[PDB]
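In what follows, a structure is listed as structure tokens, so that the remarks can point back to it.
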Amino acid sequence: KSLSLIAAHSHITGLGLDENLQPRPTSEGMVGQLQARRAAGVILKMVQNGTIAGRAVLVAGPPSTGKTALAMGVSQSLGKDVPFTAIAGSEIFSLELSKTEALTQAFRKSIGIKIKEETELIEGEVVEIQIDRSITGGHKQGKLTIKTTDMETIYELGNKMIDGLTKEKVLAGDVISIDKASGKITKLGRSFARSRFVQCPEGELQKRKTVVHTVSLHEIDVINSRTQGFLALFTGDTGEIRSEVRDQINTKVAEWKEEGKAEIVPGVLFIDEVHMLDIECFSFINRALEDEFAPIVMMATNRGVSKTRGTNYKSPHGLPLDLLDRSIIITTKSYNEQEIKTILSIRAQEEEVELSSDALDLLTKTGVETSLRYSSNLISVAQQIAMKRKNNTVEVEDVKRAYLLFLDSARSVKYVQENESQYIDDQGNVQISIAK
Amino acid sequence: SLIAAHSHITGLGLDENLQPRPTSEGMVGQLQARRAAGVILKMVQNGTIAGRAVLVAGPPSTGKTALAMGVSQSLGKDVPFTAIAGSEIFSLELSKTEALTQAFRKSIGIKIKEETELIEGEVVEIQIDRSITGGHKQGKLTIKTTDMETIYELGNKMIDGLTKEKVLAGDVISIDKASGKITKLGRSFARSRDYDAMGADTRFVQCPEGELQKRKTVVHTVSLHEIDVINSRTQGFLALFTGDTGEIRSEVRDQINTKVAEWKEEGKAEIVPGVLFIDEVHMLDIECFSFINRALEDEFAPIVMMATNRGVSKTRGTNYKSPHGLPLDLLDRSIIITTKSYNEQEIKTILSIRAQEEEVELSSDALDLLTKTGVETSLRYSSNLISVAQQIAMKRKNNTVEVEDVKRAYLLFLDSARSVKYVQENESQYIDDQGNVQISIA
Amino acid sequence: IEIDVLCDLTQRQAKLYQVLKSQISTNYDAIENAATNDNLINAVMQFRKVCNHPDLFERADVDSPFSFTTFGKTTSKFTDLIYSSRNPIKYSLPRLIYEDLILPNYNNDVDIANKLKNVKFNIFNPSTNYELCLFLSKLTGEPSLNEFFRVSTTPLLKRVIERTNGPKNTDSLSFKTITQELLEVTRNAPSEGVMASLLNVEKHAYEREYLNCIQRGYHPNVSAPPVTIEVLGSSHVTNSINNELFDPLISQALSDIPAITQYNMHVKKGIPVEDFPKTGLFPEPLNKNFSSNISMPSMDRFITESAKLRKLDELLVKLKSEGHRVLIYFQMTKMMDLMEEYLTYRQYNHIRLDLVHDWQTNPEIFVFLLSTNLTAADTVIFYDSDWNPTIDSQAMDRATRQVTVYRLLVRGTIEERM
Amino acid sequence: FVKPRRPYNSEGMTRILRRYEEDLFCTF
Amino acid sequence: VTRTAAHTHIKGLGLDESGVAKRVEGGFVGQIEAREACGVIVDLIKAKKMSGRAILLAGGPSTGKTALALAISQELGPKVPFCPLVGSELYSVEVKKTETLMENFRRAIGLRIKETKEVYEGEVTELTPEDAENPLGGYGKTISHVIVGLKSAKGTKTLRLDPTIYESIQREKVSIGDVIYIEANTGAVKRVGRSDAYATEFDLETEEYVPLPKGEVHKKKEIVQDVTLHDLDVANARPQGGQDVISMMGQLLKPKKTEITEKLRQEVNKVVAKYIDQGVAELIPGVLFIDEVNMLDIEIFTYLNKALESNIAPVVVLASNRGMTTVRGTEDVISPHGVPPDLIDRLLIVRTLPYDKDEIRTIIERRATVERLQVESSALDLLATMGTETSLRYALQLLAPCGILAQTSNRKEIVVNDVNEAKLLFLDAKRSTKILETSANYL
Amino acid sequence: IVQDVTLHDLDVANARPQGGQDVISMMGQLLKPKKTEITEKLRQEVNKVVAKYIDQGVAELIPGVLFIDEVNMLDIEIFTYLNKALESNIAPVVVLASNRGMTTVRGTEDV
Ligand SMILES: Nc1ncnc2c1ncn2[C@@H]1O[C@H](COP(=O)(O)OP(=O)(O)O)[C@@H](O)[C@H]1O
Ligand SMILES: Nc1ncnc2c1ncn2[C@@H]1O[C@H](COP(=O)(O)OP(=O)(O)O)[C@@H](O)[C@H]1O
Ligand SMILES: Nc1ncnc2c1ncn2[C@@H]1O[C@H](COP(=O)(O)OP(=O)(O)O)[C@@H](O)[C@H]1O
């Protein structure tokens, strides 16, 4: 389940918080940033309460300060069965959808409906199957013996059950699941009988089982529109769904909640790099947040006073002031030496790399000096240099060798700036020849 | 047929030591460029190296396209020569890189060896069995020569080729098995009881004698791009003619490369690379140049010839100026053939050759005045004047162009310098760049 | 007379060689050193297996796309074969959404609104918009005034299936284009007509370049059915899905009826031809090779995939034309089986596995296979050539005339060093 | 020995015979 | 004999067992530290544990960056998927650039599955359909069942089919006397050809004649297949392969790139993880190589910043020859190598160095010995001085005109005079620019 | 019967597949007829079959006039393709007209 090699945020299992929403210094893979974690815990409580809608928050700070780490912590603390959509700023610039339509689809993907239904099921291990044919074979008679670990029974079959058993061959000793009302029979496997391999089911054979469904508003939006089927949820060409089906879906969902047949589960939409949206997207986002079925929007940006896209002026955070008026802003700060070394030790534990104390100190020094991501990339590349000399622990010499082999930002700018005759400039001039 | 601009050039005019003759094969002058083009021609004919870019540069009306046509005519048959312009890359349904990939793959030919069987003889009896609707078709054919007579079995396509191009008993047909083609050669029986339904006057041919079934080995050249278009989808053979081949995936190209290498490894097919010619290559985006720089490094890459008549000008897609309008990365991996302007004797020989091709009997002094007006003005103007002078000359009903008809044609039709001289003193009559004009004459 | 034959690596052999070279962490120097010396022996056995024959390292089999299916399989007087392929991806839908949005009931208005938008307020209805229908009938020439209401309310696929070539009156505004009167002449026109040949470029290009004997070069990697939609506890969903996936009109339109079944319709049941469900609309593929994605292991690629085997197939023609008796030396028994199946494909006279008596008494034999005593033995080939001279000396004097010994060598491998 | 020919299997199907002297067309 | 184009003298990085580069090995000359860093990257890729690791190959023109990427691909072997790409490929007219980038990301991850196939095969002996009692009833088809009798070597089975398999059998145009191949996973039918048990010289359809298949009729065989994740996504988004009318009509439509949703990717990942958990499939992560990375827009870089943080991402290798250059799509952002500062933090830069005169001389030596040419020593010294004076590449591709001019004088030796003639006939960028400046009308 | 057609009618008749029973052909008949980029290969085959029947004495080629008025509004890419396409063997005589004086060509900022 959920195959993954190692992620860059794989150590974050949530927000480290107490029962009084106080952040521990080291919990759940998150260290430091006490005020930002407290604010994100308040936002998490806002989402889990579910009584308010359409509030936008902004996580702003310098680069490499843990904004995406905060978003991943909120997403892991939400758990399953709550919608979480994560998009980038450049994702909505489509050739087949308008920008407002893509933003609308991303908005309605983040709110879901919890529907609870029950179905009656058959589960057991097949003992013996008899199919009988007549002289002409016009009618078919049958008997099926099926057992669990507690009972055993024999059923008399009709024509459509016999046809459904002949199709998708079922032999003796197979564990199968039968849905009577739909006629779908699945082979769970084979029982443990030497004389795939699953165990024989226990308890009753006729079980009424309850399955809790959660379906987003965008799925019912696609299915209710007749212009395409449910295969557009996978192929991805929905093609500018009309508004009137969305008002029908809104009214139907409202009366479903009134009757008690459904519950509304709002979620979080996360927009990473929100400064790359046009001003039309910002103006749509301003008026899309006052709807009753609107999620809580999280935006993350790292710019200063920069040019807003599609305009000719400059704005704080790259966003216009009317969008910033409806936002509450969480500010992240830079890290210390101890926080950097704790981050590097946690990244060592997740990458299964054993480090010396001196190697950790050198990594902390070069991480304070250059970048946190540079040391977090150097630590995994030092282990291969250590393993080429056939030893397990990563020492100082491996870190110095990796620091010599792989450059960083400021050093690369420094070697470029006194060798610029060999590189292609903004004017397209270069010197390739060695002499003259 | 009809007369084109470079209709007098069929070849390059080179000796066995790759040294050009002064006037041979429709080409006169330009010895260094002709020698370099002959070297590139032998480089193509060896077929041992791939992905080499050649740039031809010089002033306008010098013979760059003449050199490209000479290379194409000296290339010979069954060697692909794709000639495109720089403006055809930009398309509404294809990306620029995809169009450049297709133009690259058009210039690589695959020569496939096939083994066929030929059957010729008189038809004795045709039996055709069909369904009630008409879908399922089968039948037997009894063909016969002088010595042998066998009975064959027929399929759907063979019955379709038999029904259209109507065959009766007594007709002589020729069948090719691997191509599925039926040709009727004539009739021999001369049946008496003819139902008068058609006006057939079929030829009387003789009885074919000897072996009924003969084997032969045939060779045909297909392009690589045709194989991708055929293998791309279900009805790609229609897309070969309608041009509806939208962005063929990379997996198709990988599998086609693997199967082409497998066919080469057995002896069924061999690879014949060709020449891709890009005229006005400066009319290209910088993304096209960045794609060309890395598409020249592949195994299946033709030799690319480019022509430019541009100096240090702006490179498209950028805001700086570069030599020949090309970035320095593309100019790094190119060898450059330069072309120089002409003399008076070369211009006289060009005009005499173009008069010989267009069948115009020019006088001596008419040729001297055409050379004079072709050395003051450009060469193409004096080349264009010859047909007009001829058409003026047939109005007086004499089949010899004098200097009077040439003077009349020079009076009637203008040059560029006379046009800018007339425009620049009457700027109120013509529409200004600011859109102002004077229409009233008072 | 000792002469060695050099062979060049094929594409599959070089691919397997590069895979083996990259797999063992590039200690090729140690492989060469312990190859000069003679668990590295198990490492170099894979290399010699690759240069011997690629099928020994990995057998070639049926090349087909990967089936992304969960069908009914057997965990092992007729046998039933029913189509049962599904998709592993399951999309689950609640019953409430289907029953309250898609199916009519007493508390919704699907049918009422469908009728209101499709029948009563339709502008092609002749009971309310007769003037528009008469105008369109003068414009087009349709003999019925209900044709437009029928066209506007049925799907495009159902329209293009049951389309008929009904006649239209001449007094209309729709006449025939030039392209259409060019195309309608050459429907049954024969060859050698000028108008027929000028409109038949594509078939001439088809038979000019021998397009009905070319081979298919591409097949897809994965093939999948559409995504299964599951609703628990509703037979109506199953009925609708089975009707949509296996529509009898459409699936009947994409193929034919058997001929004896058509005879049972027309003669034994009196059903006319115009009442038949119309058939044969699937497009014809380019070749017979392009009709499916499954490729077969052919016994012509088996020769060319092994370079030493191809060099033997080149070399045995001269020995068969000169009338000799050849003998092969091996080291394993797997290639003993390989040469058994190859020689039965080539129908040559060889041994079935006493040997000396059958060798001397019977001269009708051609080729001997032994695994490490002949005289009338003229030409001997070393396939798996090892230069340990103890085995080669006893193989040499084990078997009157001139004697030629042959060795097969593969270029750029271990054996070029050897 | 001589290999047998493939069986020819045409029931319930029409026939067009085109001989030297005279042509048929058998219909159902 | 063979065909060579700008490469294929490079057979790998040419390192030792400890990671130390030799001076001349694998066709490489010099660039020792870059080759050692690339060997460390090769070991990291072969470890099969890391996701979203990005390196950048930064240097001048003609310093060997594409050669190093080719050496990476040759060292990893053909099992690991390698996806070469230029920066201009991502601008498609059918779909957005973000989807093309994610498609190449999923195309760079491989898979190896051992698949079991249920197969019926044999020669068709009897083909008899049965009719329905009311064939014009509107619902239900014309026939009910088709009896098919198949025979093999030591085996004969009679099968009763539903109509849906028979429609594929009829579409394959089978008859009595044909060898067929029915696979039961998707219902696909392959018609092999006519059986050899009858006469083979009385046809006109250029068909080949196969014998009976060995073994029984009903088999279960194991097939090892190598696929990528993008193949699974493409096969699921445009479904072909079933026997339903959606699948048969999916083959006849013109293919077009669509925006594959994230839901399909998660479901394909879940199915692949379930396959891996059963011991059937194994995962082979690979390398995506993007050349001329400065041709990308700011939006593609901003999407790369998020695409590298996924948990299934491959190892990405970039290359650029740019100094302080404005990023495309921006007007004021000046950044090293044309790559924005948000991406440089997630990168490890490998720096390539220019060459020396002796390195130019020996590189010309290997390029001459690969193209099957022999040169003199004085001509080699002239070529090395020429490569230092103008460019390495101009000295590299002047070899073939020199060889042609040597061949046309009936010699197999390249001498000084042939190199002088190649200078006289072909120019370089500097002399062409010098002609362009001192020109009348842009000569 | 003497019939008159242009070469473009031959191109669009040969590009359009001949009327069969496939669903794709009748689907394209029932849909909007979007234009497609006709390849140079089809024009080449049309020219060779036309020259073949001209050499038999049956057909006759009549070149005409393409009159493009106010050619000042053309982009420079169309001018370069005009430079390419005027060198063909089958080309007619093209007549242009303009009322400008010294004006910049569209698509270029300084010419
Ligand atoms: N407080 C923190 N606790 C644990 N890890 C952190 C913290 N802050 C940053 N990191 C790690 O640092 C790396 C880079 O930080 P990131 O969140 O990408 O920066 P940005 O906020 O600019 O996106 C990530 O892998 C993240 O896991
Ligand atoms: N050496 C030559 N031999 C024959 N014709 C020539 C020669 N040089 C020029 N021409 C004629 O002069 C014209 C040159 O124009 P062209 O080659 O199309 O452009 P450019 O010269 O700018 O490359 C052609 O029409 C060609 O017929
Ligand atoms: N170390 C080397 N050894 C041998 N040949 C080299 C070496 N470095 C570069 N080359 C050759 O020089 C050329 C450089 O091309 P390429 O690497 O594509 O450009 P760049 O260096 O700008 O990436 C290639 O043809 C390559 O074969």
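Chain A residue numbers are taken from Swiss-Prot; in order, the displayed residues are 15-209, 220-460.
Structure method, as recorded: electron microscopy, 2.8 Å.
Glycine too: its Cβ is placed from the backbone N, Cα and C atoms.
According to Swiss-Prot:
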- A:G75, A:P76, A:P77, A:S78, A:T79, A:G80, A:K81, A:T82: ATP binding site (BINDING)
- A:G80 to A: Growth defect at 37 degrees Celsius (MUTAGEN)
- A:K81 to A: Defect in snoRNA accumulation. Growth defect at 37 degrees Celsius (MUTAGEN)
- A:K81 to R: Growth defect at 37 degrees Celsius (MUTAGEN)
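Counting every protein chain shown, 20 other Cβ atoms lie within 10 Å of the Cβ of A:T82 (ATP binding site). Other than the site residues A:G75, A:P76, A:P77, A:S78, A:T79, A:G80, A:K81, A:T82, same-chain residues with C-beta atoms no more than 8 angstroms from the centre of those residues' C-beta atoms, the ATP site, are A:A83, A:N326, A:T356.
Around A:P76 (ATP binding site), the C-beta neighbours below 8 angstroms that are at least 6 residues distant in the chain are A:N326, A:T356, A:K357, A:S358.
Cβ neighbour count for A:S78 (ATP binding site): 20 (other Cβ atoms within 10 Å of its Cβ, all protein chains included). Using a 10 Å radius centred on the Cβ of A:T79 (ATP binding site) and all shown protein chains, the other Cβ atoms total 21. Sorted by the number of other CB atoms within 10 A, the recorded positions A:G75, A:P77, A:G80 start with A:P77, the lowest. Here the recorded positions are A:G75, A:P76, A:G80, A:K81, A:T82, and the ones sitting under 8 angstroms from chain E, going by CB atoms, are A:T82. In sequence order, A:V73, A:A74, A:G75, A:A324, A:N326, A:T356 are the residues near A:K81 (mutagenesis position), counting only same-chain partners six or more apart with C-beta under 8 A.
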